[PDB]
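Below you'll find the structure, written out as structure tokens, and then a few comments.
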Amino acid sequence: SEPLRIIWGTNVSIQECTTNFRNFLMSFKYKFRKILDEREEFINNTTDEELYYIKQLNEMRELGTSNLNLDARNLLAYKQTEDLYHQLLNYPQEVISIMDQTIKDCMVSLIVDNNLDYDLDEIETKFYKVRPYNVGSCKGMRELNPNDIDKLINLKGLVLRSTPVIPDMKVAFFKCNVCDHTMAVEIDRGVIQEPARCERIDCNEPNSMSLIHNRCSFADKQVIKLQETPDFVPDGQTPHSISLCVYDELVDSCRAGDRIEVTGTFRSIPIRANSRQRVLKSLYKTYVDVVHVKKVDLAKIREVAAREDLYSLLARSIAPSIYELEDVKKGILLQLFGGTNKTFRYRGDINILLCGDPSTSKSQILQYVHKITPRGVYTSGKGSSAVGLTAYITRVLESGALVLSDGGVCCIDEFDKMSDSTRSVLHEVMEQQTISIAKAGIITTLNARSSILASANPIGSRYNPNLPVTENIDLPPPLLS
Amino acid sequence: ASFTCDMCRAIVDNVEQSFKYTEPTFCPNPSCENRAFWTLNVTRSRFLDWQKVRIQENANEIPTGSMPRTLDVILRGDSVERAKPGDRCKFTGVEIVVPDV
Amino acid sequence: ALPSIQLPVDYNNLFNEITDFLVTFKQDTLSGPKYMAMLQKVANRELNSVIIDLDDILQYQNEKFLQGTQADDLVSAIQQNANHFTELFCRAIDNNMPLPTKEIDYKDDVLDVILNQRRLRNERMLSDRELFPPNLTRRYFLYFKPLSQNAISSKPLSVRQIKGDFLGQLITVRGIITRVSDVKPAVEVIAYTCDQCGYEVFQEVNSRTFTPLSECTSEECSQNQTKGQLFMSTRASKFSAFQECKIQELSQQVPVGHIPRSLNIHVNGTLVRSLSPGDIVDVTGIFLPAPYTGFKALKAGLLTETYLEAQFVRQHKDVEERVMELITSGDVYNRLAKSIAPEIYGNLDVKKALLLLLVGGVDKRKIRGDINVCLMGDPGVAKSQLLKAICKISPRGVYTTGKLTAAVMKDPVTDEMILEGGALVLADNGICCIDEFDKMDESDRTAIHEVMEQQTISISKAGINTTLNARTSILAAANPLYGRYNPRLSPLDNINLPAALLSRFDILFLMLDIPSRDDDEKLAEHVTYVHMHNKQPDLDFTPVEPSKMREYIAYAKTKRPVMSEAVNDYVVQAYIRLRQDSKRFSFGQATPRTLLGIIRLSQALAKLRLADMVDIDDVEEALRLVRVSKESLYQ
Ligand SMILES: Nc1ncnc2c1ncn2[C@@H]1O[C@H](COP(=O)(O)OP(=O)(O)O)[C@@H](O)[C@H]1O
Ligand SMILES: [Zn+2]
Ligand SMILES: [Zn+2]
Ligand SMILES: [Zn+2]
């Protein structure tokens, strides 16, 4: 008699699913997971008697966020959602909406159940979205097949480039031109449910509708070109690329060049052959619609601040591999500390040039000071020259490491191969601590404020100490001074 | 914007162009039934200054290994030619969205 | 408009022949019908690839001839028009589909539930108080395998020999695949759902483009003539793994003075991803044309392209007992040195170094385990022959010229630049042989340091910054700027190489073109002795065995030995001795990097003797090879 609802073509009930997940999230404690992860012999029961998700959902209403990180293996743990786990491997786009509506209903029930004095407006205003991760085995980009269409997968990869934020409509805002009635309609799969007339019976004028673009409510969409990680590639081919679409809060969660394990549904959309025609090509564009992104006190300072032996400790901590040249490592150490930025301006940073043979370990020291520093860039003298190390106009203004490392170390290896333009740039890098260029109508005066560590190469053989070494070094004496 | 009907020389003025150049549809003369072919009145219409400056984030807030994201900023009225390229500068105003014209 | 003609081929009799062949034929020559067992495995979801062999059809019609009756020459009808016969075989399989004999797992199949609801629709609407396309229900991908050793499909053809008369026919091509695109889904049945009537419609795709349906054509939807909007569903759509690749004509098949042509090969179903770039393959496929749609078809007119729908793909390309046989043969070092590159004579120590380049050193959890070797020799002492040979023994290696580097190039199948791998990319986990190391670009002169040091190819082009994988051991060949070698010329001045490169680098070998009468004779009768008889000469020694090295060096890579501490003390003493020699004209001194190189040579000979310890006499012979390199620095 009751007209129940069924997920399309699946014979799966809405009410059974939304009660199973609700009683799951009320009644899942972590000790049942400890049973079914075979971590019974390492139980910590004091973290296990309490409710694992109700505490987290009580933390979300206090912190102000509205996103729940969830792992799907607990669906294998609690029995009533066990088949629901297969739903997460089969029909993601429906059941994910079922979970986030259940989460919002659980905030409503938790506010109204314990009679906590909290306003319902702040609970119902925020949109709650579920973020499932750890659903199954990690899949390869080569092993992806068209059997995975409308399924939920995990991928491991690296970000090549990140587009700027793309607006996507969420509610279309329409206005009548003869009566100024401002109404709102719902966007569904990219087509606007446009009314033919007003909802007002008084005018009911046909064809009077206008779309007000700036008064519509929007959401974020960012496309990321994911690249396969080099550890799992076949030896014959380059790593492939896939489109990776993040939405809302997950936009700009992925930086550039970082390794990420991403969770999302694998979808294929038809690409349109002509801009003004409906004809669709047979080849389909594949993208991963993302539901989750997974990455990859001061008393400890004070206890080594009170020791009198911190000098040799930090001197052997910076380069444990190299035993000799303790003056070199303490000089680099004092470069990491540096002077204070003084203004009324004088530069406080010290500058270190290492003159030595390439076979003697110096690039290891440059790698170590690169890893130690919070800010700092390792670059090669042969790799970048002319105006590459400073700001150069490309495409925008892509600027080098001399301004990107404010207060940090710029470590230049093979410092003998600087071109004359680069010596002239570096002359105001050391003296004025400020680069300045005037190209393509753009004048920029950028604060360098950078500590430089250079390693130079003598020409050919190692050089005798009887006659002075500075004349062997190809660098000009204005840099040496 | 002000336009004239090509049939009966009726005048429609205060047409507002949001993002594309638009012409009136219905002729206000009830005897005339014109729908297209409207001629613009250059003298009667009122114009404003326009400038589109393209900005990017400063080098202090650029993270490791990223191309700078860009944004188009519209200056209208008195604020034209106030901002020269290559300057650290603060714009206060409205974030808008523009369609494909 | 469309006049009709008569052809002497009956499709009904051929369909009867196919549906009798599916239930009749059984192969008892190897030692129930086997194709019925394969269709039973399809019904049990065991396999997704059905391969119809034309040799089986020829043997079936030969068996019919043995019975006395005559067939309708079915295999010739397959070879003439395989495109219609693919659908004919699919309908013959669907007419003879066996019942499943295991668990169905009904929850996974959404199309079964959809067709159950549509049969409920059909029984309810027609109660009165084809429904689905056949490609939607097909879970099997049909392929064809050509006849062999029994005829046009049997004969392999070049790309140039494929003509316009070969369209529609099952052909076979030999070629190298240049570009393989990513695996993309291509549709075959699109499902649309009506939001008002609650019905569906299926639209079949047999073209490169298709148009969607806007309004539903259901009987219930059009009886009340409500204008329900159709919505495309990718869940109930029928998909296939489509991949387009480009095959190139082999250079032996190209006539003199011509440029080789490229052909498009489209693979579908379970035959996807087997194609690899740079692989010489045989492809048997249906040669079909590719027509346009709309304005391109109107402007280009009758001039139409073509492609290949591949049906079968063939690759052109105890071990321990042979390893023990090589052990009991004796002198594995000298045999594997003199067996490699049999066209040269003598030069044993540098040849052993060329072997140990292929052997390699061990890694540590990181320190690189690659050995790198250079030929810093006079012109005319057969550099490029050694480079080509050492490419031919060791697989996953390419000959390159420094006239080199990896760069993503434009004009791909997509508008964006594809990351096409260079010489350093394809030589990863292998050997790259760079000729004319004196004559090489400044960008490569930057790139070699990142190749040796961090083992990656860092390219930043068009806003894309990536690090490709190059775990590559380097052979170098460097002639000096002047051909003659003299003590008045310094070695670093003669070679003009930068000092940082040789500081990173381990072992230079300098062989000189010194005129000695007996040595020139012993080289001269050998050089002309390869010119006397056909192909390789007699080696007047233990003969060559070119197949045997490639598994023995793989085993040598497999052991990875670990050495003891007293041998390390002897290594420390020898390193002290070489620093004392560095106190003692070639300036080139012993470095810690040369000590790591000495270690690499040490476990390289530990790999060759299959040994668990590095021997002491092995270490002193390695330092003797270092002294040989010192003698090369002198001469
Ligand atoms: N056994 C051999 N010993 C020495 N030279 C040989 C032998 N066999 C062939 N050659 C010659 O060596 C030449 C290879 O020249 P190559 O070393 O590549 O010159 P370059 O050093 O200027 O690159 C061939 O032209 C060939 O004539
Ligand atoms: Zn109105
Ligand atoms: Zn008018
Ligand atoms: Zn309908």
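Note that chain A carries Swiss-Prot numbering, so the residues on display, from first to last, are 174-469, 505-552, 557-607, 615-700.
So this one's electron microscopy, 3.7 Å, going by the header.
Each Cβ is built from the backbone N, Cα and C atoms, and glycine gets one as well.
If you look up Swiss-Prot, you'll see A:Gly568, A:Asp569, A:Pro570, A:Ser571, A:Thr572, A:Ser573, A:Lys574, A:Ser575 marked as ATP binding site. DSSP classifies A:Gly568 (ATP binding site) as coil under the three-state reduction.
Using a 10 Å radius centred on the Cβ of A:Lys574 (mutagenesis position) and all shown protein chains, the other Cβ atoms total 20. Annotation of the published mutagenesis A:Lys574 to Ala in Swiss-Prot: Loss of MCM2-7 complex helicase activity; the original residue is retained in the structure shown.
Each of the binding-site residues A:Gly568, A:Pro570 was ranked by the number of other C-beta atoms within 10 Å, and first place falls to A:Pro570.
All chains included, 19 other C-beta atoms sit within 10 angstroms of the C-beta of A:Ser575 (ATP binding site). Separation of the C-alpha atoms of A:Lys574 (mutagenesis position) and A:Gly568 (ATP binding site): 8 Å, rounded to the nearest whole number. Proximity to chain C (CB-CB distance below 8 Å) holds for A:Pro570, A:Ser571 among the recorded positions A:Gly568, A:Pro570, A:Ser571, A:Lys574.
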